Amino acid sequence: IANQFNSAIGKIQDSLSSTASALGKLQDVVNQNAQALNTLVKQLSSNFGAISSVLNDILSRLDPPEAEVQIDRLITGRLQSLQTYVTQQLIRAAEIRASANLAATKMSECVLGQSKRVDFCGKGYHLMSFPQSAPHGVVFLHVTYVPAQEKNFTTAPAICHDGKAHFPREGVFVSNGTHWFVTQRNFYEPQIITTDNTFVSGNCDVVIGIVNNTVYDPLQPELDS
Amino acid sequence: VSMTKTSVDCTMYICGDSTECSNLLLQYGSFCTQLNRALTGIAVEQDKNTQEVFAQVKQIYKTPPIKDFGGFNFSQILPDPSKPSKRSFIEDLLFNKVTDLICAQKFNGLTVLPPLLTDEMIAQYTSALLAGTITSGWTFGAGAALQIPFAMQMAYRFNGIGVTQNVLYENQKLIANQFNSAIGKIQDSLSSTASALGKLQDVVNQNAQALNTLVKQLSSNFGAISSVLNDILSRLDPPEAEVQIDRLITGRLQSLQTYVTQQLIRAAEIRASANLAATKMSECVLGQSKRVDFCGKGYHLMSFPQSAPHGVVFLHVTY
Amino acid sequence: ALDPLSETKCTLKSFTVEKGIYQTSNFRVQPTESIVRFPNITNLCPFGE
Amino acid sequence: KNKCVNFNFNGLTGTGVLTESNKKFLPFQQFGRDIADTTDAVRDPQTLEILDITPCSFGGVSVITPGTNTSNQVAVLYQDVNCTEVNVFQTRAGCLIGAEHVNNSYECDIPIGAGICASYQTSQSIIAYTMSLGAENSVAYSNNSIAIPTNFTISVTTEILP
């Protein structure tokens, strides 16, 4: 597990070093902010129907009355530009605030404790997460348990030993063709079927698909001793 | 999940069939380009929402021809290959119960960009997710697909909510009838009640109203002698025609800016809704969620998504 | 106006075009000829009065 | 008729395509309007006949090109319009030129529309193909069979949120 974790960390390091598009999510915010700032700055060059786009040029050419009309047009244009920029900034800030609340939840759940939410901390069963400081954002290294290899095995919902159905307490019953063994869904580790690992409910005539097998009794060797 | 994709041509919409009007827009400068880019970004964000919500796996799953799920009848939710477009019986009402204007809007500069993902492909994504849930349960989204009988999947889901799975194998016959009755009741309610999809109908109505208002604002005088650029060009001299066209451009640009701002706000709302839908798909549909009432009233067991126009409908199974 | 690449470069105001799809402008159709149809009136208005 | 021309009818000036109209106007009605209230159809003052007015410039134009550092090849996409002016192909998104249609489905590289994506792949050129939904996997389903993983790998997933 430690070797796999180290290999994954090294792979992430190499991908970040080579592929810069991995941070494209923050690059998009940076590019949008830069584009908005550049557009707002450039709008100062727009005439907006006035004779000139420079306030000083208008002030140095026309009389106070005509200069007033020209400056009124210029101010209307610049105020519209400012209002559009502020609206775009407010919308982007609301989006980034929603993302920041999501990131705070992601931290509090994944990193601090353990999160049972599916895919909230990333694909696979989550174990822990490691935040990483990034410009105008944060990068999370999500550690998850992903099964690699699987093999099909015969299973049965219950075991019929003495006419009373036995159900797993945890995991599932599996068989490789020799005997029925107990293992968890997420991992393969056969265990001897026994009362401590099961419980008695119903009967063998109610459960559908039940099979017959011997259930080990831990008290049997002790009682005979 | 997704909002109607519209790419309003700020050039054609205002200065359609006018050259002096375009020259005047050049004086204003970057508003036209900024609005076009904002609408393109809105479309891109809607496509991203669709991809993030509908696509949760890297593979496509199909149910076997022989189906033995312990009594449940998923034919209502599963796709029907006989139809010209793959879809389930429930999806028929979802698409049919949600609603020329399009040609008129297009002639006015309102370009309706088709979604990057077609309804047929949305149906295929839904079918793949349903097949994964039915066969592999919650294991197909967490890694390599693991085949598990549906009865044992329900047993584990009951164990996760505090109900011992022994109840399942005892009630397997009655629970099948309960689920079938619930599915039939949902089908009947959707067929009779067209307001069930009112949530998506509201989004459709908002988009239609915004587009109609934007189109109608063209006919408004906006303080000018006439609302038609051609009439101004054929009536007034370049000096006065320019003043009238400037008034019309100011009015139409204010209308378009208001439309774009409101559409961006609606797109933010749709993005929040799509994030919620993706979270629900990941938790309720793919796996199991312990969140109370997040997947619906009662103790959630599993959810079966269904495709709807400009959105998605989730069938949440609860105890 | 040389090729679609140059049009995209001008639209983006940059010579570096990232991979993807971009919208530059609309599809324009120039009118073939000017058509005039007016009512047939052979009487001049009475400007004398 | 059947051509984009600049028309001046009864003092109304505009650009559009003139075609025979299937709409029936009343004897007194002369000027028709669409849903948007713009010009829809008019009656010729000399020879009474209804002509539909369709504004020209159908659809839009889009450019599909890869990174300039890779190649300068481009493909022009016309939105919701068939190939009129014009490697001339058609797809769900409209007339597409400069891209080679390929039946094989691949991962979406450059979105086109209506489930169509384009990519620059092999002596390489832009191609058009149906968007791939992922590798097709058929998981066997049986009541008595289950899959229990025999091995596991701990992987770290990189996620970025502003």
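Numbering, chain D: per Swiss-Prot, residues 535-620, 641-676, 689-728 in sequence.
According to its header, the structure was obtained by electron microscopy, 4.5 Å.
The backbone N, Cα and C atoms fix where each Cβ goes, and this holds for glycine too.
Features reported for this protein in Swiss-Prot:
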- D:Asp614 to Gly: Increase of pseudotyped VSV particle production ex vivo. Increase of viral load in hamster upper respiratory tract. Produces more infectious particles when cultured in primary human epithelial cells; increases replication and transmissibility in hamsters and ferrets (MUTAGEN)
- D:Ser673 to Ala: No effect on O-glycosylation by host GALNT1 (MUTAGEN)
- D:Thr676 to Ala: Partial loss of O-glycosylation by host GALNT1 (MUTAGEN)
- D:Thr547 to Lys: In strain: Omicron/BA.1 (VARIANT)
- D:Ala570 to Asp: In strain: Alpha/B.1.1.7 (VARIANT)
- D:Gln613 to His: In strain: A23.1 (VARIANT)
- D:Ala653 to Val: In strain: 19B/501Y (VARIANT)
- D:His655 to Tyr: In strain: Gamma/P.1, 19B/501T, 19B/501Y, Omicron/BA.1, Omicron/BA.2, Omicron/BA.2.12.1, Omicron/BA.2.75, Omicron/BA.4, Omicron/BA.5, Omicron/BQ.1.1, Omicron/XBB.1.5, Omicron/EG.5.1 (VARIANT)
- D:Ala701 to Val: In strain: Beta/B.1.351, Iota/B.1.526 (VARIANT)
- D:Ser704 to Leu: In strain: Omicron/BA.2.12.1 (VARIANT)
- D:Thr716 to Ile: In strain: Alpha/B.1.1.7 (VARIANT)
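Contacting chain B by the Cβ rule (under 8 Å between Cβ atoms), the recorded positions D:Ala570, D:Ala653, D:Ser673, D:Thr676, D:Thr716 reduce to D:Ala570. Closest in space to D:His655 (variant position), of the variant positions given as D:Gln613, D:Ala701, D:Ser704, D:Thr716, is D:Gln613, taking the CA atom of each residue. The variant positions close to D:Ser673 (mutagenesis position), defined as a CA atom within 10 A of its CA, are D:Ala653 out of D:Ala653, D:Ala701, D:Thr716. When the neighbouring Cβ atoms lying within 10 Å are counted for each of the recorded positions (D:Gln613, D:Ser673, D:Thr676, D:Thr716), the highest count belongs to D:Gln613. D:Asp614 (mutagenesis position) sits 30 Å from D:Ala701 (variant position), taking the C-alpha atoms as the reference points. D:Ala653 (variant position): 26 other CB atoms within 10 A of its CB, across all protein chains. For D:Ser704 (variant position), the count of additional Cβ atoms within 10 Å of its Cβ stands at 14 [all protein chains shown]. Proximity to chain A, taken as a Cβ less than 8 Å from one of its Cβ atoms, holds for D:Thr716 among the variant positions D:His655, D:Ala701, D:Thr716. Counting Cβ atoms from all protein chains shown, D:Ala701 (variant position) has 8 others lying within 10 Å of its own Cβ. Remark: D:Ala570 (variant position) has no non-local neighbours by Cβ distance under 8 Å and separation of at least 6 in sequence. D:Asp614 (mutagenesis position) counts 20 other C-beta atoms within 10 Å of its own C-beta, drawing on all protein chains shown. Note on proximity: of the recorded positions D:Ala653, D:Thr676, D:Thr716, the one nearest D:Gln613 (variant position) is D:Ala653, by Cα distance. Rounded to a whole number, the C-alpha distance linking D:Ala653 (variant position) with D:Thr676 (mutagenesis position) is 12 angstrom.
Comparing C-alpha positions, D:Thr547 (variant position) sits nearest to D:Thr676 among the recorded positions D:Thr676, D:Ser704, D:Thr716.
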